[PDB]
Amino acid sequence: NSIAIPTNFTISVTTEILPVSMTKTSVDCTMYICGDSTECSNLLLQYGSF
Amino acid sequence: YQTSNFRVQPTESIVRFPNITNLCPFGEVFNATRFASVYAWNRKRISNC
Ligand SMILES: *[C@@H]1O[C@H](CO[C@@H]2O[C@@H](C)[C@@H](O)[C@@H](O)[C@@H]2O)[C@@H](O[C@@H]2O[C@H](CO)[C@@H](O[C@@H]3O[C@H](CO)[C@@H](O)[C@H](O)[C@@H]3O)[C@H](O)[C@H]2NC(C)=O)[C@H](O)[C@H]1NC(C)=O
């Protein structure tokens, strides 16, 4: 025989973090890689599918 | 539905360098009263202007 029961208690309301979203950066290809450069975008469009 | 970006560039860009030269007196070297001989050609620098 033995047990353990709390005579009283506490309401230990604490923190909790669940990171929801991020920066949904829609990083393009023809400008991020190729800023004001027809040459870079020309070379990258044959990569394409990437 | 995502269509495209737009890589705008109004009035292109501006090229800027500092104010006019300082300690570049080319006249007194090129309009000089005192020149040099050919085998004794002078050698003087221009710098920081
Ligand atoms: C269980 O604990 C509570 C409070 O405990 C306190 O708070 C928790 C969240 C934790 O942080 C604990 O570490 C912390 O001690 C007890 O409540 C207390 O009850 C007594 C009476 O039973 C209150 O006394 C009052 O005093 C005024 C003065 O005028 C009277 O008018 C009231 O009528 C009353 O008698 C006391 O304020 C209260 N809070 C405390 C002590 O912080 C609870 O009694 C306890 N359970 C058992 C079974 O002991």
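Following Swiss-Prot, chain B residues are numbered 313-361, in order.
Looking at the header, which is where the method is noted, we find electron microscopy, 4.7 Å.
Positions of Cβ are set from backbone N, Cα and C atoms, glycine also.
Swiss-Prot gives this note for the published mutagenesis B:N331 to Q: Reduced viral infectivity. Residue density at B:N331 (mutagenesis position): 5 other Cβ atoms are found within 10 A of its Cβ, drawing on all protein chains shown. DSSP assigns B:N331 (mutagenesis position) to coil in the three-state reduction, outside any helix or strand.
In the three-state DSSP reading, B:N343 (mutagenesis position) counts as coil. Cβ contacts within 10 Å of B:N343 (mutagenesis position), excluding its own Cβ and spanning all protein chains shown: 8. Record note (Swiss-Prot), mutagenesis B:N343 to Q: Reduced viral infectivity. The unchanged residue is displayed.
Counted within 10 Å of its Cβ, the other Cβ atoms near B:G339 (variant position) come to 8, all protein chains included. Natural variation at this site is recorded by Swiss-Prot as B:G339 to H, annotated: In strain: Omicron/BA.2.75, Omicron/XBB.1.5, Omicron/EG.5.1.
Sequence-distant contacts of B:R346 (variant position), defined by Cβ-Cβ distance under 8 angstroms and a gap of at least six in the same chain, do not exist. According to Swiss-Prot, the natural variant B:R346 to T carries the annotation: In strain: Omicron/BQ.1.1, Omicron/XBB.1.5, Omicron/EG.5.1.
Cα to Cα, B:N331 (mutagenesis position) and B:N343 (mutagenesis position) are separated by 24 Å.
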